[PDB]
Every structure is written in structure tokens, then in C-alpha cells.
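Taking it in order: structure first as C-alpha cells, then the write-up.
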Amino acid sequence: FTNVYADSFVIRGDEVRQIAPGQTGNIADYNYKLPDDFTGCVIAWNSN
Amino acid sequence: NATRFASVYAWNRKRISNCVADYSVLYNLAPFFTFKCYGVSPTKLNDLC
Amino acid sequence: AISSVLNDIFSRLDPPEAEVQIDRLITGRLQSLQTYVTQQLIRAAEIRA
């Protein structure tokens, strides 16, 4: 592929499952959305 | 928000009709742990009647 | 499909969930035209004979 935009943030464990296209939540509606043609992977790790 | 609920073998079926629904605690706000919809679109809850 | 009305598919469902059900309804209306126009070519050949 051409290049990659790495979005790195800290999200709580109730909202961590919603990083995906077509989700509904507090962080999902009002902050971070994904379109249906979005292409990439989601990597999660426990920071506690 | 009620204090006492029922069990899984016998539940309490509440019939809610002839009113104007407020979806803002189920869509705009999320106090609640999981939202699982199957045949209904979650953004279109305030659209269909 | 669940309903044959195209306003009852795309406005009642998710846009990943609509495009499976819309493309079944278009292809069923393409096969109804492929039965019609092929029948009009056969029956007009008996008229021109």
C-alpha cells in the first residue's frame, strides 16, 4: 500500500470493543467513526 | 431504574404504547454495558415507528 | 428478501445489511425482464413468419 495513518489514543474498557465500522456508543458516535470502506487492523494491549 | 426486578423463568412484561419515545439514553448517552441489536439498525431507532 | 419495497429495505436496515438485500431484489427484477424480452423475441418471430 501507499502509506498509513496511525491513530493512537487511550480508551476505556467499556468503549474498547467499538473500534470497527458501524458502531454505536459515547466515543463511537461523538468522537471516532469509521466508514464502511475503511481498511486496516485494530491492535489492543493492557496498559494497567 | 426500578429497585426490584423479576427472574429469568418468570419476568415482568410491560406494555408501553401511545407515547413519544426518548432514545437518548439508548443512543446519545451510553450509561449501559451492552447495546446488541439484530434486525433493527441502531441509528434508525428514532426513525421507524 | 423480507420485503419487496425498496424504501422498506434501505431505510429499515444498516448500509452493509441493505446492499445484500437490495441486490437480491434488483437481480430478481432483472430475471423478470429476461423472461419478458426473450418471450417477445420468440412470439414476434411467429408474427413475421
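To match Swiss-Prot, the residue numbers of chain C are left as they are there, and the shown ones run 972-1020.
Just so it is clear, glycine is given a Cβ too, placed from its N, Cα and C backbone atoms.
Listed in Swiss-Prot as a natural variant, C:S982 to A is described as follows: In strain: Alpha/B.1.1.7. Long-range Cβ contacts of C:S982 (variant position) within its own chain (separation 6+, distance under 8 Å) are none. Under the three-state DSSP scheme, C:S982 (variant position) falls in the coil class.
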